[PDB]
Structure formats: structure tokens, C-alpha cells
Amino acid sequence: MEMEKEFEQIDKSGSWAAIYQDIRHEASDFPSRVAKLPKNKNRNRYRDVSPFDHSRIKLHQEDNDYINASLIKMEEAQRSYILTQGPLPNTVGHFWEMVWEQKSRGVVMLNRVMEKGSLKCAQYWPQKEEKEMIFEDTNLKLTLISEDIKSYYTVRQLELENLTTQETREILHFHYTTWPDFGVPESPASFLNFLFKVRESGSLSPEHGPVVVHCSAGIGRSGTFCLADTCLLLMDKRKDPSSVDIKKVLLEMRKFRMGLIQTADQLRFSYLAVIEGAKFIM
Ligand SMILES: O=C(c1ccco1)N1CCN(C(=O)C2CC2)CC1
């Protein structure tokens, strides 16, 4: 079926939970043996969210190459994304090592450091120009260059230096700051505006390594971001945009990381975002 009318048909019939459970039942199951090794327990935020072995990002290290991060490679859309958990106190150096080694231009953050009164990820970037951060375990230096605070999101320019080679690179930090503590946003308008700002920066384009996108677990809000982006790109590429099937695209993405889209409300929000976004594109 088309999307907008399939949408109203699920609303009128109140069957979002049943649609979402079908997706959960059909989703791929692949091994995640490296994630579960005892030496990696303090590298995982949640025991039930792990990268598959076949798609995990490897750190360029011989001691321990593990990080909780996955490469989502969308062949028809010609887009790639790295989805990862919010960094932990003992993985902030690994996080920036990955950004460096994978040649990423942008980092997309969809959570606040504190939500619901609890810490959802480490404070992993510097908040003042004159107070830079050094990660001694991976030999990197990170400096805040500029910050632009808007009503729904903040964009930061960061300088990452590899202290071993003295090479430097400019990284863009795109921080969506207004996702509610509970539920999903009422309108997709600010989320779509944010997606378009990431696109306009070049961070999603083939001349760079894959964008790094995270929330707390790296599957819920993060899944919504890449699902919406890929579906809108396919609607621009195909002769028949009504042929784009958001459930099929989501199941393709779940071949590369488990659990993408965590609730039926996130599924409905993803539909809403693609529907409204397709009208603005034209
Ligand atoms: O593609 C874009 C776009 C291009 C340039 C700037 O934005 N958008 C904007 C937001 N959209 C909405 O429907 C908002 C609810 C108004 C549609 C998608």
C-alpha cells in the first residue's frame, strides 16, 4: 500500500502495536559474540543492545578492537551510517578514535546528557574554547572552535587532532536538544528541519566517511533519523515514489543493527516524518 493512506488505515484501526510486533518477529537474528566477551562488559551500556559481529565497527588496535557501534550500509539509497551508543566514561577515547579512523565529518546526537534525572551519556566534548580535552588512552586532542545555539538544536565546530601525527580535522557536532523525556514529538517539523541541516553540511555525503549517529542505546531515536533520511532519498531516486515501503526499509536496516525503532510510537512518528517530508521536498 502507499504510505499516507496505510497510515490513516492504521490510525483508524488502532493497530500500531500489532504492526510493530510483526516487525519485531520478522527481524534478523545474527551472532554478537564479541560484544558478550567478559573483557567487554564495561564497554556496553545495556546488556540487551549489542552490535552484530558481521557489521560491527573495529577499532584499529591489536589489544582490544571492540566498540558498541554498527555500520548500516544502504545499497540502493547509496548512504551509509554508523549507529552507536552514547559514550561511557571508559569509552570516550574509543568513540573519538572511531570518528578519526572512519574519516567521519559529522556526529549526530539525539539525547541530552541528563534525561529523567539520570545520566544518558558522558560529557564527551568540551564546553569552553579555552578548556580542551585530551584522551590519553587513544592519543587524541579535542577543542571547541565555535557553538551556535538555536531553539531546537545546537551546532558545534570541533577540532580533532591526532597527537601521534599532528594531523588535524574539523568535525561538526549536530545536537538535537528538544526530544521529550517521554514519548515522541507531537510534530515532525523540527526533526525534519534538523535532518536537512545535517544534509546541507556535507556530513552525509560520499566524499566523507559515514556519519556517526547516537542517542543513549543507539537504536531508537537513532533508528528514526536514518530510517527517515533513507526513505526520503529513495522517494527522490525512484520513478514511482509511492513504491517506497517503510516497513521493508526498516527490516533491511535491522540486518545491520538489532532493535532499530524501540516502540510503536517511534514507528508512527517515523511514518509521520517521511509523509510530511515528502511534501516539502517538492
Ligand atoms: O526537505 C525539507 C527541507 C529542505 C530545505 C529545508 O527543509 N523539509 C523541511 C521540513 N518539512 C516539513 O514538513 C515541516 C513540517 C513543516 C519537510 C522536509
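All positions are counted from 1 along the displayed chain.
Quick check of the header: X-ray crystallography, 1.7 Å.
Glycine is treated like the rest: Cβ placed from N, Cα and C.
As given in Swiss-Prot:
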{"type": "MUTAGEN", "residues": "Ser50 to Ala or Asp", "note": "No phosphorylation"}
{"type": "MUTAGEN", "residues": "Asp181 to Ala", "note": "Substrate-trapping mutant"}
{"type": "BINDING", "residues": "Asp181, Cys215, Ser216, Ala217, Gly218, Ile219, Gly220, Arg221, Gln262", "note": "substrate binding site"}
{"type": "MUTAGEN", "residues": "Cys215 to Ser", "note": "Catalytically inactive mutant; abolishes sulfhydration"}
{"type": "ACT_SITE", "residues": "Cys215", "note": "active site, phosphocysteine intermediate"}
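Shown here: features listed in Swiss-Prot, placed on the structure.
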| residue | record | DSSP class |
| --- | --- | --- |
| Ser50 | mutagenesis position | coil |
| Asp181 | mutagenesis position | coil |
| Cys215 | mutagenesis position | coil |
| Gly220 | substrate binding site | coil |
| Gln262 | substrate binding site | coil |
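On the backbone, the CA of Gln262 (substrate binding site) and the CA of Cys215 (mutagenesis position) stand 12 Å apart. Cα spacing between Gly218 (substrate binding site) and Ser50 (mutagenesis position): 10 Å, rounded to the nearest whole number. Long-range neighbours of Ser50 (mutagenesis position) (same chain, six or more residues apart, CB within less than 8 Å of its CB): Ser32, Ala35, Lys36, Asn44, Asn68, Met258.
Annotation for the binding-site residues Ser216, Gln262: lowest Cβ count within 10 Å of the residue's own Cβ, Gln262. Within the set of recorded positions (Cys215, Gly218), the lowest number of other Cβ atoms found within 10 Å of a Cβ is recorded at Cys215. The record assigns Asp181, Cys215, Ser216, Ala217, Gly218, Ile219, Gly220, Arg221, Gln262 to the substrate binding site, and the maximum Cα to Cα distance across that set is 16 Å. Taking the C-alpha positions, the distance from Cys215 (mutagenesis position) to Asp181 (mutagenesis position) comes to 12 Å. Cα to Cα, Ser216 (substrate binding site) and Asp181 (mutagenesis position) are separated by 12 Å.
Cα-Cα distance from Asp181 (mutagenesis position) to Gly220 (substrate binding site): 13 Å (rounded to the nearest whole number). Over all protein chains present, the Cβ of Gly220 (substrate binding site) has 21 other Cβ atoms lying within 10 Å. Counting every protein chain shown, the number of other Cβ atoms lying within 10 Å of the Cβ of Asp181 (mutagenesis position) is 9.
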